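Enquirer: Let me begin by handing over the structure; questions about it come next.
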Amino acid sequence: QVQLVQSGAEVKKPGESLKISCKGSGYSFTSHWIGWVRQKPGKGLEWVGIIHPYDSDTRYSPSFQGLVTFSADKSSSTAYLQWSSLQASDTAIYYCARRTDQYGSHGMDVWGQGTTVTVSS
Amino acid sequence: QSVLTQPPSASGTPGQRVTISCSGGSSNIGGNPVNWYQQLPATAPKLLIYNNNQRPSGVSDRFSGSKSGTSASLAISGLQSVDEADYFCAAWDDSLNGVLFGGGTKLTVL
Amino acid sequence: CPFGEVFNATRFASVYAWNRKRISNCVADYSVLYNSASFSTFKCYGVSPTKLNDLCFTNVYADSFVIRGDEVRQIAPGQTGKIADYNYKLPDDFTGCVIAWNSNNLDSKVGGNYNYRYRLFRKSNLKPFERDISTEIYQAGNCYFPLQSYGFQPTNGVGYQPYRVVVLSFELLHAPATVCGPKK
């Protein structure tokens, strides 16, 4: 079953580092662009970036260049989203996205199931 | 959020056909083909329509789309209680180099 | 009007990364451009080439990029070729013009120029105005890069030489036109 698997509910502290993970399984991993999708609760659907896992080829939003750190490895079959600094605006349910590049269209047919990163106070 | 105008609220009896209209700049809908999405509440989103009429695996034949240049229409015939979900006119575009997203279309039954 | 500013920007985008641009609030001074005897291919569609200056439109997008010198023959609305199925499918409702010319003598160097690329392997045919930058491994079974380096040379002929091309595209929608007013 083709699935981009994000981990369980995530809690850390702001300012520090966190490399959230997204396993790619059930499909040929580096043959589709993997899109990291944001959802702060109570908003229209937000976007961070999309990355090809071959050499970390980057098509990202020009208003967050350098803030959000991406990686995606083929041998680990995992897209990794990192922030060297966490804040209160990071607290959101994040999704992955597998583009249906099979001799078809683009759109993102397989998604990440959703994982909320939080800080508790 | 991007410039993709979408009705945030729709309604109707079970068995109706809703029409979600979407428009914007020509680099958004006129250039790249409009895709359509659906997210159930507190779940993951899901692709409905790509290349202006084509569906991925796992969605029914009620979901149909059309593109008229920069304008677009999602047609969902025969509503039921599965329509408690927000819908997105959204596509991978090179306007600001992103999979630009829409404003939701959440429906309830009354 | 950022017209030649687009054209004489010293580097271009590729044929698969074809860069359209928003043009509005301008004069229709196309006449000095096709009185400038420097361009080669002058093929306009929907509106006559001298009539582009007179009649005005909305939704101006100029698609400026580099293609081969013999493959301007493959540039036509609805012509199905190597440029149409993989690089970019041209529209049949295209109202506008396409203009190309050679500038290989500065594009060429002594060694093989490996900076731009071209889509020689794409998965299926495009729609009008499709930009797919999905540079993934090609399942053809036998698994090569979807792009390739343009093997060009000054010893290559003019048909095998790079041309700078521009595709002015117009779409008439419900808005006033913002291009005509010059030569009044």
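The residue numbers of chain C are those assigned by Swiss-Prot, with the residues present covering 336-476, 487-529 sequentially.
Heads up, header says this was done by electron microscopy, 3.3 Å.
Here the Cβ of each residue, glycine as well, is placed from N, Cα and C on the backbone.
Annotations for this protein, taken from Swiss-Prot, read as follows:
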- C:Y453 to F: Decreased HLA binding to NF9 epitope. Increased binding affinity to human ACE2 (MUTAGEN)
- C:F490 to L: Increased resistance to neutralizing antibodies and human covalescent sera neutralization (MUTAGEN)
- C:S371 to L: In strain: Omicron/BA.1 (VARIANT)
- C:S373 to P: In strain: Omicron/BA.1, Omicron/BA.2, Omicron/BA.2.12.1, Omicron/BA.2.75, Omicron/BA.4, Omicron/BA.5, Omicron/BQ.1.1, Omicron/XBB.1.5, Omicron/EG.5.1 (VARIANT)
- C:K417 to N: In strain: Beta/B.1.351, Omicron/BA.1, Omicron/BA.2, Omicron/BA.2.12.1, Omicron/BA.2.75, Omicron/BA.4, Omicron/BA.5, Omicron/BQ.1.1, Omicron/XBB.1.5, Omicron/EG.5.1; May enhance affinity to human ACE2 receptor (VARIANT)
- C:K417 to T: In strain: Gamma/P.1 (VARIANT)
- C:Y453 to F: In strain: B.1.1.298 (VARIANT)
- C:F490 to S: In strain: Lambda/C.37, Omicron/BQ.1.1, Omicron/XBB.1.5, Omicron/EG.5.1 (VARIANT)
- C:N501 to Y: In strain: Alpha/B.1.1.7, Beta/B.1.351, Gamma/P.1, Theta/P.3, Mu/B.1.621, 19B/501Y, Omicron/BA.1, Omicron/BA.2, Omicron/BA.2.12.1, Omicron/BA.2.75, Omicron/BA.4, Omicron/BA.5, Omicron/BQ.1.1, Omicron/XBB.1.5, Omicron/EG.5.1; May enhance affinity to human ACE2 receptor (VARIANT)
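Tell me what's around each of these sites.
Expert: The 10 Å shell around the Cβ of C:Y453 (mutagenesis position) contains 21 further Cβ atoms across the protein chains shown. Following the DSSP three-state reduction, the secondary structure of C:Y453 (mutagenesis position) is strand.
Here C:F490 (mutagenesis position) comes close to C:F456, C:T470, C:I472, C:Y473: these same-chain residues lie at least six apart in sequence, with C-beta atoms under 8 angstroms from its C-beta.
Taken residue by residue with DSSP, C:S371 (variant position) is part of neither helix nor strand, so it is coil.
Other Cβ atoms within 10 Å of the Cβ of C:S373 (variant position) number 10 in total over all chains.
Contacts of C:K417 (variant position) defined by a Cβ separation under 8 A and a same-chain sequence distance of 6+ are given as C:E406, C:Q409, C:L455, in order along the sequence.
Annotation for C:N501 (variant position): no spatial neighbours, criterion Cβ-Cβ under 8 Å with sequence separation of six or more.
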Enquirer: Validating a neighbour-count step here. Other CB atoms within 10 A of the CB of C:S371 (variant position): how many?
Expert: 9
Enquirer: Rounded to an integer, what is the Cα-Cα distance in Å between C:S371 (variant position) and C:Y453 (mutagenesis position)?
Expert: 30
Enquirer: Give me the Cα-Cα distance between C:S373 (variant position) and C:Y453 (mutagenesis position), rounded to a whole Å.
Expert: 25
